[PDB]
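Asker: Quick one: this structure, given as structure tokens, is what I'll be asking you about.
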Amino acid sequence: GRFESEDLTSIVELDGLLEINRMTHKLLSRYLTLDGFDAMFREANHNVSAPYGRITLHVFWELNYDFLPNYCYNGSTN
Amino acid sequence: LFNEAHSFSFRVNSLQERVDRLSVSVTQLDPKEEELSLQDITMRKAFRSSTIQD
């Protein structure tokens, strides 16, 4: 939800938070018994029962609305 | 102990039936049969895992 509530530039923050969550799951799995991180991630993204998850839909929405008509490319710095 | 283990045996047998059914279903999939509907992607009910707490 936090990723969906911010622009596309929050993708790095989302990736970092997902890595933190994966680390926490790995730490907790030593004693407890939880599902694989992939299963939880897909259930949260609703990608288990749908071809496309929430992340890709939000990326497409941002590309359509906020990215293309607001960002100007610079070939020197890419 | 016998009662609880017998309940566990019922659960194991039921899930074994489920597992063999799932395997025979999965061994029939076809990549070309797969069709992706962009419109139905969110019109589809989302799957949620059980969250029962004792």
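Chain A residue numbers are taken from Swiss-Prot; in order, the displayed residues are 785-862.
The way this entry was determined, per its header, is electron microscopy, 3.0 Å.
Any Cβ shown, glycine's included, is placed from N, Cα and C.
According to Swiss-Prot, the record shows the following:
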| type | residues | note |
| --- | --- | --- |
| MUTAGEN | A:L841 to A | Constitutive induction of the formation of actin filaments; when associated with 844-A-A-845 |
Asker: Let me know how many other Cβ atoms fall within 10 Å of the Cβ of A:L841 (mutagenesis position).
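Answerer: Result for A:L841 (mutagenesis position): 17 other Cβ atoms within 10 Å.
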Asker: Return one of helix, strand or coil for A:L841 (mutagenesis position), based on DSSP.
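Answerer: Note: A:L841 (mutagenesis position) is helical by DSSP.
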